Amino acid sequence: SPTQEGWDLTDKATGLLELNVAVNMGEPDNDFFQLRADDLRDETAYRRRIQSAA
Amino acid sequence: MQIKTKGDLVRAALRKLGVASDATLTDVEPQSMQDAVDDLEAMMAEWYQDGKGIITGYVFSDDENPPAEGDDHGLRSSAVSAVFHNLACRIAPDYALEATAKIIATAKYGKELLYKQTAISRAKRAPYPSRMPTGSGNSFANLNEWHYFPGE
């Protein structure tokens, strides 16, 4: 708020001003990965791939 | 080996048939040699069924390089006898001949020996079916949580 010094303050009455900011979001962070069925690694590695993704 | 060209294979086949050789007072015409080279190319192409037949290392000539004769056949030292014996058998009818029993037997034996190692290589077993369990004995499979074989 402002502040004025004096006794007579005719036509010196101020208004009110309140400022604001905006918060937003970007884009998702993904871990798209495929799982070939005909490969031995299909169950050997996908769990730990999930953990490494986290 | 002294047989390093398609023309050399044709000459060996003609020598085996008894038609033309280094010692004969008469020789075959260059047109006949070209026709025999064409017959050899046709036979080799029929054998090598675009990679699904008899693998021999035969190198097919191209039209850009004019003379088919003079190209190295690329065959290994163990296939030359079979190739030229079957070539003699194939080009026998041109001269109203008939390949003799020994030549026919050698051609059959050579073709069998040509396909022997390729057949050994292709005799492969298919993997486990898609519905076959891995079993509890395979502790790696049990701990990695794949209880059934992938297949295909």
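In order, the residues displayed for chain A correspond to 55-108 in Swiss-Prot numbering, which applies throughout.
For this deposited structure, the header notes the method as electron microscopy, 3.2 Å.
Including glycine, each Cβ sits where the backbone N, Cα and C put it.
Taken residue by residue with DSSP, A:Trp61 (mutagenesis position) is part of neither helix nor strand, so it is coil. In the shown protein chains, 4 other C-beta atoms lie within 10 A of the C-beta of A:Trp61 (mutagenesis position). One mutagenesis experiment named in Swiss-Prot is A:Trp61 to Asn or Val, and its note says Drastically decreases capsid stability.
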